[PDB]
Amino acid sequence: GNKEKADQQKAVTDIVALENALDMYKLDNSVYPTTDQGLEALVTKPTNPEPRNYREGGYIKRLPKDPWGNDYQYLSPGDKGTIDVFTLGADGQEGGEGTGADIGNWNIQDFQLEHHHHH
Ligand SMILES: [Ca+2]
Ligand SMILES: [Cl-]
Ligand code: NA
Ligand code: NA
Ligand SMILES: [Pt+2]
Ligand SMILES: [Zn+2]
Ligand SMILES: [Zn+2]
Ligand SMILES: [Zn+2]
């Protein structure tokens, strides 16, 4: 019902937010954060490597939690594209259907409302 569609839109909103914050990091610092620096690099200046041009206050106000209480996941370099930003969904596991499906930057349009789709 409403709950599941709201949860899905929340995941879309967060993944897009994070992807945009990651692009700002790249614009400043010439590279994306590594998997090991993590999404935390968006709020706190990382090490290994230390970025050259870190923005005061970071790149996002806070790290969102996914609709099922788990942290969003991140890989750089990604398996699915240059970076992977994703949630594993309601089942907290790879793959799955329904609310269990994995939502990521690579397939994000699929989980957006219909007006974002290309048919
Ligand atoms: Ca899943
Ligand atoms: Cl299109
Ligand atoms: Na840390
Ligand atoms: Na990707
Ligand atoms: Pt920015
Ligand atoms: Zn981007
Ligand atoms: Zn829209
Ligand atoms: Zn569609």
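Numbering starts at 1 and runs along the chain as it is shown here.
Recorded method is X-ray crystallography, 1.9 Å.
In case you wondered, yes, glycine gets a Cβ from its N, Cα and C as well.
Classification of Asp66 (mutagenesis position) by DSSP places it in coil, neither helical nor stranded. Taking the Cβ of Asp66 (mutagenesis position) as reference, residues of its chain lying under 8 Å away and at least six apart in sequence are, in sequence order, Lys10, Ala11, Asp14, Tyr72, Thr87. According to Swiss-Prot, the experimentally introduced change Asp66 to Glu (Swiss-Prot position 100) is described as follows: Complete loss of secretion.
DSSP assigns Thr87 (mutagenesis position) to a strand. All protein chains included, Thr87 (mutagenesis position) registers 26 other Cβ atoms within 10 Å of its own Cβ. Quoting Swiss-Prot on the mutagenesis of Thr87 to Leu (Swiss-Prot position 121): Complete loss of secretion.
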